[PDB]
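**Q** Please see the structure below; I have some questions.
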Amino acid sequence: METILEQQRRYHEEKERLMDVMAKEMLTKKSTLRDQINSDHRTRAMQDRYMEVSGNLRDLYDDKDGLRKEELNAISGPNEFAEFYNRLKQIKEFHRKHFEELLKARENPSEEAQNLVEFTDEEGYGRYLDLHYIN
Amino acid sequence: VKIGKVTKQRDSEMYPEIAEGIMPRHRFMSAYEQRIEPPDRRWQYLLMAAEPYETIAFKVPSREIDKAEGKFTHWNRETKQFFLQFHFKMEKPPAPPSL
Amino acid sequence: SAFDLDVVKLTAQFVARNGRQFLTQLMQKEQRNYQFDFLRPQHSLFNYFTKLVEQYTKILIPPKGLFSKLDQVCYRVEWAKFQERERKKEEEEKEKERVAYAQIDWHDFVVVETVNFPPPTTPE
């Protein structure tokens, strides 16, 4: 039946996709993390926070990024929120989920419906895209 | 499958001004232009240059040797296809290889 | 492309556990040119294949181990920024080179005589 390897694979891949998305976000506007982290600092005292200079200049390494307005920062923070929700879900299901004659056996059935004229470029693109509205 | 190498050595330690910016630079020059302005020409030279040291040339009678075909298509032009394509600069030992 | 995808991913599934043990036998049994191309590095898709297998090979890594995980995504961001900086620097050095190459006397000749590097441009 369904090979769990493929499912677990797709899961790790999607998790990777999400991490990459919220990382791209944290990249364009470091404030997203900084803001958050600062608050976290006063709730869980242990938390290590970045150099003040970074925070102020709104930079992560060398490049100082443009300052964004509050509404957008918050927005993206809630978006990242739902993203992290998805991630937590996938991580969960994954935790709950984790010969030659059969090889030819399946490769034979793969011959099924040979006349399927259609371009298929929509697995990683629809996901990458699914996490990156207008025209 | 054909025939094609020079090993140029530099000083033994004997202001970041192009010191690390530029590696050994090579160019193919036609003898049609020389300081003499007379007597002879008609062949190419594989000139190699470094800031302090003096230029160096190597005559290439054969119309084409080792002129390969898409060896590696990654685009960091450096100076030209020739330099990136077939040169190595051992900067730690100061040895410039060209082939 | 669903067919190609499916065969790549399947032969990749088996190739991940049996390696070439089941595929290297299939190629000789069935006799496929297509199968041979898939096995080979000549066929472009081969590369993506090397990906899938690796990925599956990875799933075999922590089988029997659960993942119990923001900081990370920040660090990834940081990395990207760093890489970006390296790219920038490179571009700069290249620029310098172009300037100097364009600015030296290729007529100061003083000749003497007349007439694999990729694995060499590393360190070991």
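The residue numbers of chain C are those assigned by Swiss-Prot, with the residues present covering 160-228, 240-285, 294-302 sequentially.
Quick reminder: no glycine exception, Cβ is built from N, Cα and C everywhere.
Sharing the record's features from Swiss-Prot:
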MUTAGEN   C:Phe162 to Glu  No effect on binding to SF3A3
MUTAGEN   C:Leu169 to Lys  Abolishes binding to SF3A3
**Q** Give me the CA-CA distance between C:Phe162 (mutagenesis position) and C:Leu169 (mutagenesis position), in Å, as a whole number.
**A** 10
**Q** What residues, ordered by sequence, lie under 8 A Cβ-to-Cβ from C:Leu169 (mutagenesis position) and sit at least six positions away in the same chain?
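**A** Spatial neighbours, sequence-distant, of C:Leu169 (mutagenesis position): none.
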**Q** If you draw a 10 Å sphere around the Cβ of C:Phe162 (mutagenesis position), how many other Cβ atoms fall inside it, taking every protein chain shown into account?
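**A** Other Cβ atoms within 10 Å of C:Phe162 (mutagenesis position): 14.
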